[PDB]
Amino acid sequence: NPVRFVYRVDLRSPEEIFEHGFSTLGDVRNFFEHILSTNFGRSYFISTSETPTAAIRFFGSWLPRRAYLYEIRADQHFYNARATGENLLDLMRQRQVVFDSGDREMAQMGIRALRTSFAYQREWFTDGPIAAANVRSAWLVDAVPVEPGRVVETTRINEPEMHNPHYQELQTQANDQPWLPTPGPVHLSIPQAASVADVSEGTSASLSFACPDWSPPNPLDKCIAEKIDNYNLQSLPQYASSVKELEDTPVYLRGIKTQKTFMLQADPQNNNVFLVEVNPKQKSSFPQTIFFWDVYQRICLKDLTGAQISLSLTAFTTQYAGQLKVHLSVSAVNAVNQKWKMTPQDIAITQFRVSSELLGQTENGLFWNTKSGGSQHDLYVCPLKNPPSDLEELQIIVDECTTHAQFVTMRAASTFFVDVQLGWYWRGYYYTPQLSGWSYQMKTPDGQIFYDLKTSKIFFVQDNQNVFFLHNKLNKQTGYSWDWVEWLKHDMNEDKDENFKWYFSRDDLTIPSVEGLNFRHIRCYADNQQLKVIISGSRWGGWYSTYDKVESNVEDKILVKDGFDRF
């Protein structure tokens, strides 16, 4: 599915933006500077967001304030930031980049920041300005405060949609190529300083989002953010200092009808999410398990498992049609079924409807079955229309004796795993890699094979307590220039050993394939050992790395989940 529309929150009114569109603040086309907000205000790129939720996150800083959420039609001069950076990482690793300024180590610290701290921005950036014929609508967003008695608030996207009569449905779509300075040796300039907007909760924003109302003389006084910080690249922290103010909170929900109150519970041992009825005000008893809601819209279980993984609320389909059931799975940054929205439902702003991004535009909420026995209850996602008469909506209750106000804002992420769902394809058949180093004939399941954005390691989750890392063995002393790869237990935080480090390449590949498949080449950081699979013979499906470019009867196109390099 192509990107047709993007989003951008602005202090300016449709009045202006509807006719002027969005003007660049400069002439410079330097990617790293745009990303890192280096000497801010000079850039030829305008930053947009693949989702409204992402676009307005900066506006939710803790300081009614109001601004305008614009819906923009995307075309061939809109480029995804994350995918653009991954392609440059590939070029640097393959050593085909000439460095006008700075070096590769520094560029990689920037790519790191892009992949982690800034990634939730779901940024699409325009090469040059956005015509008013591009802008299509606008909404009225304001920020109201959560249950009055640092003050926590929520953004609201208000009715009604205001249309731009200068817009023209041109049936275009965002550019699915990564951005390059000289489009058709690539030359790169890497800055030495970064700027970061601290939009509360440890969250970092680039100025190209947090300062939508920029113009030279102090301009920073018009940045919606707790503060702006400056760093040398080597000094750019993962979190903003506001991360230190994070409160822990259990989650309480209340039936719309019955008025019964529940405490969210989750069990990392079997991945169950369930509900347990509680007397409000009266605490203690059942263990108050802790959840947070992060900038990837995930609702995560508080701590990591023995294997250093994170678990998030996941909306699973069932054996029963339009029925969704909440379970835990491994926090993944691109898992749409892990993404939730919260929107207040009462004037007092104490009740929040939780809806799944998985049902896109169909309004939906959380439900339980008001007739179920036992003491623990399943949790469902249902559309708000014709919901079965025996279920009722559960909404998050944020009052004195329930959920803390901090929950209903999006805080910084504790983990940055992409579900890459690696596998391979042979004439209509799908293969999944096994821990043994072999393959098995079946499409790789969701939520099993990951790429850790912090470290560039790839891992295979056997279960919440057992994680294995892909490990290269080949070197210049290996006769024949190939050797098997293997899966090894390893520390999730270990960041020095290059044999555990992998990256993805587009190279010459047709993307997507004639048959719709997302293929990538995969190589090791250490010495560019390429990852491959033997297609047949007595060792069919054996995974290995090689230096040998020209081979027979092996597959070098690896299936990687669509979007893995966009989130």
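Note that chain A carries Swiss-Prot numbering, so the residues on display, from first to last, are 3-65, 73-158, 166-200, 204-236, 242-591.
Looking at the header, which is where the method is noted, we find X-ray crystallography, 2.5 Å.
The backbone N, Cα and C atoms fix where each Cβ goes, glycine too.
Proximity of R10 (mutagenesis position) to non-local residues of its own chain (separation of 6 or more, Cβ distance below 8 Å) is seen for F24, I48, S49, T50, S51, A57, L78, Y79, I81, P231, given in sequence order. Per Swiss-Prot, mutagenesis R10 to A is noted as: Loss of ADP-ribosylating activity. No change in binding to HeLa cells.
A mutagenesis experiment is reported in Swiss-Prot for this position, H36 to A, and the note states: Loss of ADP-ribosylating activity. No change in binding to HeLa cells. In the three-state DSSP scheme, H36 (mutagenesis position) is classed as helix.
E269 to A appears in Swiss-Prot as a mutagenesis experiment; the accompanying note says: No change in host intracellular trafficking. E269 (mutagenesis position): 14 other CB atoms within 10 A of its CB, across all protein chains.
A mutagenesis experiment is reported in Swiss-Prot for this position, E271 to A, and the note states: No change in host intracellular trafficking. Secondary structure at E271 (mutagenesis position), as computed by DSSP, is coil.
Quoted from Swiss-Prot, the note on natural variant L38 to P is: In strain: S1 / subtype 2. Cβ neighbour count for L38 (variant position) (all protein chains, 10 Å cutoff from its Cβ): 27.
Counting every protein chain shown, 8 other Cβ atoms lie within 10 Å of the Cβ of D245 (variant position). Quoted from Swiss-Prot for the published natural variant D245 to G: In strain: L2.
Listed in Swiss-Prot is the natural variant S308 to P, annotated as follows: In strain: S1 / subtype 2. Spatially close to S308 (variant position) yet at least six residues away along the chain is no residue at all, judged by Cβ distances under 8 angstroms.
Within 10 Å of the C-beta of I371 (variant position) we count 8 further C-beta atoms, all protein chains included. Where Swiss-Prot documents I371 to S as a natural variant, the accompanying text is: In strain: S1 / subtype 2, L2, RJL1 and JL.
Of all Cβ atoms in the shown protein chains, 24 besides its own fall within 10 Å of the Cβ of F391 (variant position). For the naturally occurring variant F391 to S, Swiss-Prot gives the following note: In strain: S1 / subtype 2.
One natural variant catalogued in Swiss-Prot, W392 to R, is accompanied by this note: In strain: RJL1. Non-local neighbourhood of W392 (variant position): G279, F286, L299, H401, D402, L403, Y404, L415, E416, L418, each in the same chain, at least six residues away, with C-beta under 8 Å from its C-beta.
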Check the deposited model and tell me the whole-number distance in Å separating the CA atoms of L65 and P73, where 7 residues are unmodelled. 11
Spatial separation of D245 (variant position) from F391 (variant position) - C-alpha basis, Å: 44
To the nearest Å, how far is the Cα of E269 (mutagenesis position) from the Cα of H36 (mutagenesis position)? 28
State the three-class DSSP label for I371 (variant position), counting H, G and I as helix, E and B as strand, and everything else as coil. coil
Inter-residue Cα distance where the pair is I371 (variant position) and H36 (mutagenesis position), in Å: 40
